[PDB]
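Peer 1: Right, I'll just put the structure down here and ask away after.
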Amino acid sequence: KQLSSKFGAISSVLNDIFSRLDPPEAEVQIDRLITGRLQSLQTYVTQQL
Amino acid sequence: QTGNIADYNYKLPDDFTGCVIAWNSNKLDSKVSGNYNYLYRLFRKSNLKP
């Protein structure tokens, strides 16, 4: 369910952000989304550990 | 940027590590008669790679 989080973006899906916004800000939005997903994955890994 | 020149004439990628330099010249590029020595493309089959 953490994959359906906006994490400060317009939407939780990435293709809409890629095909809608300009690449200078789309790159930043995808970077924020993937670093939020990585933080959630690291939290899940720590809990599993 | 998406436009007319930036789409079919000269496209810039997301990463450039640079910029452009522009200035206005209304004397050297303009003559008394019609100056039609410049042509640009607006019709194309598909997009232009940068």
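We number chain B the same way Swiss-Prot does; the residues here are 414-463, in that order.
When the header is checked for method, it gives electron microscopy, 4.3 Å.
The backbone N, Cα and C atoms fix where each Cβ goes, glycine too.
Pasting the feature list from Swiss-Prot:
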VARIANT   B:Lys444 to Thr  In strain: Omicron/BQ.1.1
VARIANT   B:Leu452 to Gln  In strain: Omicron/BA.2.12.1
MUTAGEN   B:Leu452 to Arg  Increased resistance to neutralizing antibodies. Decreases HLA binding to NF9 epitope. Increased binding affinity to human ACE2
MUTAGEN   B:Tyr453 to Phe  Decreased HLA binding to NF9 epitope. Increased binding affinity to human ACE2
VARIANT   B:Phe456 to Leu  In strain: Omicron/EG.5.1
VARIANT   B:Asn460 to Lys  In strain: Omicron/BA.2.75, Omicron/BQ.1.1, Omicron/XBB.1.5, Omicron/EG.5.1
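Can you walk me through where each of these features ends up in the structure?
Peer 2: Sequence-distant neighbours of B:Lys444 (variant position) (same chain, 6+ residues apart, CB-CB distance under 8 A): none.
B:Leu452 (variant position) carries neither a helix nor a strand DSSP state and counts as coil. Neighbour density for B:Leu452 (variant position): within 10 A of its CB lie 5 other CB atoms from the protein chains shown.
The Cβ neighbour count for B:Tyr453 (mutagenesis position), using a 10 Å radius over every protein chain in view, is 9.
Under the DSSP three-state reduction, B:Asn460 (variant position) is assigned to coil, being neither helix nor strand.
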Peer 1: Which residues in the same chain, at least 6 apart in sequence, have a Cβ under 8 Å from the Cβ of B:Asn460 (variant position)?
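Peer 2: In sequence order, the residues whose Cβ lies under 8 Å from that of B:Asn460 (variant position) (at least 6 apart) are B:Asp420, B:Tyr421, B:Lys424.
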Peer 1: So if I draw a 10 Å sphere around the Cβ of B:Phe456 (variant position), how many other Cβ atoms end up inside it?
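Peer 2: If we count other Cβ atoms within 10 Å of B:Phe456 (variant position), we arrive at 5.
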Peer 1: Recorded positions B:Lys444, B:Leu452, B:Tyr453, B:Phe456, B:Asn460: which sit with Cβ under 8 Å of a chain A Cβ?
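Peer 2: Contact set vs A: none.
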